Amino acid sequence: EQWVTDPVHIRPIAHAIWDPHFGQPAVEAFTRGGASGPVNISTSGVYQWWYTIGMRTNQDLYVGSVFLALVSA
Amino acid sequence: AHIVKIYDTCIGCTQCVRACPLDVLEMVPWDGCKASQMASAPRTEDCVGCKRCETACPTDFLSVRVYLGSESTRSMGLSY
Amino acid sequence: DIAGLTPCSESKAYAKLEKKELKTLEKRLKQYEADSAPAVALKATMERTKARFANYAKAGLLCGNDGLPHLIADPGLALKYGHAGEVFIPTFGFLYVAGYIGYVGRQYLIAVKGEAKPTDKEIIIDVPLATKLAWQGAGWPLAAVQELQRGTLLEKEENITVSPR
Amino acid sequence: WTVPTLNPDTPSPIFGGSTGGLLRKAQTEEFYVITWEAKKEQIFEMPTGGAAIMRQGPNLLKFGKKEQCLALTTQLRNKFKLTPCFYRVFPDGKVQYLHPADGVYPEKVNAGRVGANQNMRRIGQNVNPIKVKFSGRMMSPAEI
Amino acid sequence: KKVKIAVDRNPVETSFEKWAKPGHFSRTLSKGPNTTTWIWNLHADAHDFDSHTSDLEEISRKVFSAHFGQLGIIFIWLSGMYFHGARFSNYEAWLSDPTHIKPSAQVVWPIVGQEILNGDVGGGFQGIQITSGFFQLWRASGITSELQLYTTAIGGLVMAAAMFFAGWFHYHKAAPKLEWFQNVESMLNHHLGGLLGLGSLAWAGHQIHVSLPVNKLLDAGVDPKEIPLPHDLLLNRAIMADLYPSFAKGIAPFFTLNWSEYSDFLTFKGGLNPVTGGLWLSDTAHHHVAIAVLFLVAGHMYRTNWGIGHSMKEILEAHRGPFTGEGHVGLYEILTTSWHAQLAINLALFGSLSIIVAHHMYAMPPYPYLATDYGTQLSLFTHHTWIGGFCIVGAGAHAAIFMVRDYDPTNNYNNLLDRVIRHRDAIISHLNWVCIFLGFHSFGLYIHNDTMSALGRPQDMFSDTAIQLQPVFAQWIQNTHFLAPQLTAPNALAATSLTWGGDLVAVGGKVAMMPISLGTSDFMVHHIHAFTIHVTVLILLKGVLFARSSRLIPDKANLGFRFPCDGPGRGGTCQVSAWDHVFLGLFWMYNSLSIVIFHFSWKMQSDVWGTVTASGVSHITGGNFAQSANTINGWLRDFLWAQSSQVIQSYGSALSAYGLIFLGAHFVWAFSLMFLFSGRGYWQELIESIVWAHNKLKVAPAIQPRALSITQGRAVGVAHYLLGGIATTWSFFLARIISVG
Amino acid sequence: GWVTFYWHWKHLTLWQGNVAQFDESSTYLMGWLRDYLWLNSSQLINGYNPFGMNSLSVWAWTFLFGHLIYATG
Amino acid sequence: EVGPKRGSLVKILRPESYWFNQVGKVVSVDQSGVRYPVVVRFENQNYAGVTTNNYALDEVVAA
Amino acid sequence: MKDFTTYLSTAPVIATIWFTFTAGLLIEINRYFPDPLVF
Ligand code: CLA
Ligand code: CLA
Ligand code: CLA
Ligand code: CLA
Ligand code: CLA
Ligand code: CLA
Ligand code: CLA
Ligand code: CLA
């Protein structure tokens, strides 16, 4: 929702990181991209593809995920 | 167990039987060669697949062939 | 000119590269005396550098944006813009020497093949026969073309071993 | 000719023992026993490592696999010119004579033997795998 | 029972008839070539003397002549080094300035642009900076001119011709019998007294009469042209008496047991020379005198032709305890009849001594201006270490060869060797377990450190700041060695080496030798070395003990020492021969020694070598070994990535060749992977397709082209792997140590 | 590996604004080894060091991880 | 008297043989009813190092 | 002398002499014609 407003100066986020092995420097080192915790910056390019085909809000991604999960089932 | 086969090109030179280290091959009477003998494999349950018999065969192509089959205790040569 | 390249005789990077090489050589030469062996060796290297750059610019080579020469591999472009000496003439030169060596070796093998023990003639080279064939191989393209026209260059299918398919 | 009977009260060659001896397989699955007749005392090499001394007369030894027994048989035949024979012994006490099968060594032809696993053709005359496909299990074109 | 000179006259006739008949030594190769494999066999069985014939006398005679030819080759090499130092070097200029002029003894011809390699090494010369240390060795012996080196080169050539003539004479004119070679008692007596003792005594005499006064004058500031010639010092007693007052008394104090009068050139100074940086030559001369006396005394131990002396068989048979059975019975007959067993023992002790030489030479530099030459120090340590490791692997190989060919169970009933073969399974199992334990406790520490550093937890690592593992034993031994000249060495002035502790010695602004401190990183790398050594020992010992038989193949001895496999049976018997164990031991030796030389280079460049500034000593890397060597990332970044900058940017300078080799060595090594990851069946079928192409154009050779054998493929792969890796490290070390050292 | 090395180096020199670096160092293997493999790995191996760590430490660990797996193979 | 003459040269027609489409010298022809009575010796050895083999009457063609 | 010539006619000796001659010819050509890049 924030990457679509500024797709030049905002890095995409893949998912959060929950690792009990991380110490304090690892937590603040991986905390980037405007998140509230340690996250991974994606390199797959799904942000640009989804933004180009029409996704604008997180609700669209949630609906697509639910639809694809039901199709997989 | 491994599959050991003897083909009709066997000249009965008895070299494959002597090279067998687990007593799998033997010589039986025959009428297709001058030596009147032919190699046989009646104890293939003990063959490990070392292919020493194939190395000792002088015919072109070989007369004795070994095909790796189901592995077992005797076929894997395990002392445990 | 060709592919946006400029001749080496009119390239600024080429002259700057030559000045860079001469500058580092002269800088290394300033630490020695005037009548010593390293000074004479450095002066000889500098003269070799000047002659090399002058010869490359004299040959009409095409340089790029890096100041280094470029070769023209297209036969049409080479024969049309005076670049046949880069890749065309050396190509035919290698073809002549390659077929020369190949024909000499083939003739030696076919000659020793009909003898009693060809393996001995292969590990122990028969210097007189090899020297005669080496001197006679100057007419290799003519002999090879005549062999191809007579049908004796190749072996028949029935005389060559193949796999059981 | 008669099948020999295993004599468990047979003296064994003087060996100090080694770590390449029998394992739990000798008590759980099977093992092998090699017996031979020696004309005189002689130091020989054990197939599992070490040098033992074969006694004069009967000699018995235990091995983990058939290859060890046949290797010792070949060593005794080619180095000292003897006639050894071995059996396969099971934990329940069953003894099965193995080599020589008919009392005659397999290198020489002997009457009464029947050739098995013999193909009355050559290798180049075998069928293609497509003909032996879709069988009960993985079957090679030479198995038929 | 009598030790004499047994010989045979004209056994073999000197002729060229056999030179035209390749493969005449073996009965299998005497037929001639039929396939390309034969050619490879011609080179594989060339020196295999116990395979040509079963006669021990013929093998011994061939060995003797081979030794003479080898010494002739070595003399040609030494004469070449002396000639290069006499005509294509700057030794005369280096003598006048051994702290600024770089040693060089090789010039290149001005062809195809290679003249750039003739770098300005100093002293008005242009060449290639050498790292063999010949300049320092010649300075230590008192050589002050090119004429002396030229004369030494001529003498070396004469000695080479004499060695070759000796080999020819002992093989075709006077060949000793087998009983002459089996006189191990007389041989040991002579090699102990004559060879070692007389060589040490002769070198002591040269050092006392030439090295000591010439080097003393060189260290006194005298110009090399004004120093008296060695014969001048050897002819009159005035000059020697002036330089050493004890010489005014002649040899009288030696015979009157007044050796204390010679306390001016035979001392225990210890430490290093503050002017040159190397060991005191007076101490080395005293050392050689003591060594000569000790070896001469030891040379009268075994009985030869008189009653006095020992019989090695008697001593071996007298050593027998309750836990070993019979003992060393039959060992004397084993070593007096098998050349492979003696080769195994000699190669093992020789390689071990070579590694010891490398350690003792970097720690106690004996040559003047040697410690200040970091390039020579690093290259010498690395070279001697590699030679020692290769010789050790060869020792294991020959032990396996003896176990396969020369072993006889009829003479090893209840001795030590038989009991070892009896419990070989226990030996291998315990060594395997200790290898696994060492691997876990050695590599897991580095992996744990990498993980904790990457996870942002530096306090959970294994370092000096975090959990520390200090080598208390080594530190205590260092302290004991430092305090030795005050309690346990009252007659010694300083310590044996400066690495134990105390004040550092620097020459020409460069640190010659300073104390070495061990921490957590040193502890970890030492455990890594121990683990790698244990694994190499495991592979070699497994190939030696299980060479005759095993639980998988009971008749391995019948298959020989070098065979590819026993077939795909029993699940697969690939690499069961002892040769394959040597093949794997080569890789492990390469890995072990590579880590050893990396640790040596990093520790020396980080905590020992470096310039001397005003109130402080700055090292090459800044002392980052105690903080960055506890992680693999530190080794890869600070030691491999940072230190390789010199070898990759060497293009355009005198070290560009190294960079080229640095690339070339990466090729050969990767080339090895083609022969190690594949098999000859694929190559044979590919060769068949190529043969079809040849047959079509009637260009198929009569010698049928066959792919390399399995054993040959493994040997080619390991050879290329070793050459590529060793050459890569050689280029990296030399380029780096020459650029910043 | 060769095609991806070529793609990465050409695009890196294009994005950095200096295509002449690739054009002048892509003709000799020393340029590929120093100007591409050695020059672009300085930040990668610096993900974690005794001075601390940053968000690039996971890639350094993955780098060494891949090297270890390769050597194990 | 049946089969090729002793000492002549024949071509091997057996596809699985190493000497397929190759010339070999005839050594001896067995006079019994064996399947492979012709004995052919070749100058070039196979991968096993053998230079002689036994072929059938129709497996060899005069060449 | 016949045996010596036969030994000199072997593959390694002939290869050594031939490669030495070829290398010497190429080296002398580059020496008298420095830096030849084109024809
Ligand atoms: C090995 C593959 C190969 C390749 C990829 C090329 C590629 C090329 N060649 Mg060519 N050529 C080759 C082999 C090859 N050649 C060989 C073996 C010969 C010896 C017979 C020639 C002799 C040759 C000549 C004489 C010419 C080219 C030319 C050309 C260029 C354009 C013509 C074309 O594409 O048609 C394929 C080329 C041919 C079939 C050869 C005949 C020439 C055709 C008919 C083009 C001539 C029309 C005209 C001059 C085109 C120029 C238009 C404009 C720029 C003025 C082109 C880059 C032309 C050129 O650019 O001049 C500098 C040119 O005139 N080549
Ligand atoms: C009489 C020598 C001779 C001749 C005429 C040929 C001819 C040929 N080879 Mg061949 N080859 C030779 C020797 C020779 N080869 C040798 C000694 C080797 C072992 C290194 C090979 C290995 C080889 C391979 C692996 C392949 C060929 C292939 C080919 C074909 C493609 C052209 C080519 O240049 O390939 C390349 C040629 C080489 C790599 C080797 C050249 C070595 C020298 C220059 C040849 C002469 C050396 C000899 C010592 C000189 C004779 C001495 C005598 C006068 C006393 C071609 C018909 C290819 C093929 O399969 O066919 C399509 C192929 O893949 N060759
Ligand atoms: C010119 C004098 C001469 C002559 C005519 C002979 C002749 C003969 N010698 Mg003899 N020999 C000589 C000198 C001579 N030798 C010397 C000086 C030595 C001491 C090294 C020996 C030691 C010796 C032994 C131990 C044996 C012979 C044997 C033989 C017989 C056959 C072997 C052979 O010659 O193949 C030719 C061999 C070669 C050409 C190889 C020579 C390699 C030399 C020695 C070292 C080369 C080092 C090399 C430069 C370094 C490699 C690096 C590489 C990159 C170049 C043969 C009749 C053998 C025999 O009688 O068969 C049972 C035997 O075993 N010789
Ligand atoms: C004091 C007597 C003496 C001395 C000095 C030597 C010295 C040597 N022996 Mg020897 N040996 C001796 C007695 C001696 N031996 C006796 C009594 C026997 C019989 C039991 C043997 C049996 C023997 C064998 C079987 C072998 C040696 C070998 C060697 C050489 C080992 C190479 C080396 O690493 O050393 C250092 C190398 C050098 C110092 C090079 C310089 C060589 C000088 C000239 C010393 C030679 C001295 C020696 C006595 C010859 C002089 C006699 C005269 C007729 C020329 C070495 C030169 C090996 C060999 O053959 O090498 C060729 C070897 O295989 N020796
Ligand atoms: C093997 C080692 C070695 C050798 C070769 C020498 C050799 C020498 N030392 Mg010396 N030295 C040594 C070790 C050695 N040293 C050691 C280890 C020490 C420390 C303890 C010393 C300490 C020392 C001192 C303090 C002195 C010497 C001195 C000398 C020189 C005279 C010796 C002497 O006093 O008269 C001894 C007499 C003899 C050796 C007899 C020589 C026998 C000749 C060669 C016989 C020739 C006969 C022949 C058949 C003639 C026919 C020829 C024909 C053409 C006519 C001499 C050249 C003296 C010196 O140089 O003064 C400055 C001296 O003062 N040395
Ligand atoms: C005192 C040292 C010594 C001696 C006398 C021997 C003697 C012997 N060894 Mg041995 N060995 C040694 C050390 C020694 N070795 C070492 C240090 C190693 C560890 C590498 C080995 C490992 C070893 C193995 C694995 C085997 C032997 C074998 C043999 C026997 C046959 C000779 C042979 O190798 O074939 C001929 C020798 C050669 C063909 C030389 C090979 C040349 C190499 C590959 C080139 C080296 C590269 C070079 C340094 C760089 C050149 C650069 C290039 C660009 C030109 C022979 C009795 C073989 C055996 O047991 O026989 C059955 C055997 O298989 N050795
Ligand atoms: C980097 C690659 C690599 C690695 C990791 C190993 C590892 C090993 N080798 Mg080996 N080797 C290699 C390359 C390698 N080798 C190559 C290229 C060759 C060909 C020359 C050989 C040839 C060779 C031989 C001939 C032998 C070995 C042996 C051994 C074992 C020694 C025991 C030990 O070190 O204890 C500890 C184990 C290690 C250090 C391996 C890494 C373990 C990691 C650090 C622990 C991580 C645990 C982690 C928490 C697991 C959680 C998993 C999670 C997903 C659930 C060991 C497992 C010897 C042996 O069999 O054992 C005695 C043996 O003789 N190797
Ligand atoms: C093999 C080398 C090695 C060693 C010595 C250590 C050691 C340690 N690690 Mg570590 N680790 C390693 C490898 C190693 N690690 C590797 C390769 C990785 C990467 C996968 C990690 C990843 C890792 C993480 C993520 C963490 C550690 C942590 C720790 C610490 C606590 C672990 C613990 O409490 O477990 C408990 C251990 C046991 C229950 C058994 C101990 C073994 C006993 C003492 C041996 C008993 C045998 C005895 C001699 C038998 C006697 C015989 C009979 C007479 C009785 C500890 C000091 C933690 C840490 O950071 O601490 C601050 C932690 O968070 N490690």
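Here chain E follows Swiss-Prot for its numbers: 11-751, in order, are the residues you see.
How was it done? The header gives electron microscopy, 3.2 Å.
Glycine is treated like the rest: Cβ placed from N, Cα and C.
Summarising the annotation, Swiss-Prot assigns [4Fe-4S] cluster binding site to E:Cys575, E:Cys584. A mutagenesis experiment is reported in Swiss-Prot for this position, E:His676 to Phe or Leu, and the note states: Loss of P700 function. Mutagenesis annotation in Swiss-Prot: E:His676 to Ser, described as Accumulates approximately 50% PSI; the structure shown retains the original residue. Under the heading of mutagenesis, Swiss-Prot lists E:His676 to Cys and annotates it as follows: No PSI detected. Looking at Swiss-Prot, the entry for mutagenesis of E:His676 to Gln says: Impairment of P700 function. More severe; when associated with 'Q-656' in PsaB. What Swiss-Prot records for E:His676 is chlorophyll a' binding site. Taken from Swiss-Prot, the feature chlorophyll a binding site applies to E:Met684, E:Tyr692, supported by similarity to another entry. Under mutagenesis, Swiss-Prot gives E:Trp693 to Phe with this note: Unable to photoaccumulate an electron on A1. Annotation source Swiss-Prot lists phylloquinone binding site at E:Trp693.
A map of Swiss-Prot features onto the structure.
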residue	record	DSSP (3 states)
E:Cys575	[4Fe-4S] cluster binding site	strand
E:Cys584	[4Fe-4S] cluster binding site	strand
E:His676	mutagenesis position	helix
E:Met684	chlorophyll a binding site	helix
E:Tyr692	chlorophyll a binding site	helix
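Listed recorded positions (E:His676, E:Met684, E:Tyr692) with a CB under 8 Å from any chain G CB: none. Here the binding-site residues are E:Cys575, E:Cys584, E:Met684, and the one ringed by the most other CB atoms within 10 angstroms is E:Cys575. For the pair E:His676 (mutagenesis position) and E:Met684 (chlorophyll a binding site), the Cα-Cα distance reads 13 Å.
Within 10 Å of its Cβ, the residue among the recorded positions E:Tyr692, E:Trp693 with the fewest other Cβ atoms is E:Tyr692. Rounded to a whole number, the distance between the Cα atoms of E:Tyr692 (chlorophyll a binding site) and E:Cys575 ([4Fe-4S] cluster binding site) is 18 Å. When the Cα atoms are compared, E:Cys584 ([4Fe-4S] cluster binding site) and E:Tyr692 (chlorophyll a binding site) turn out to be 17 Å apart.
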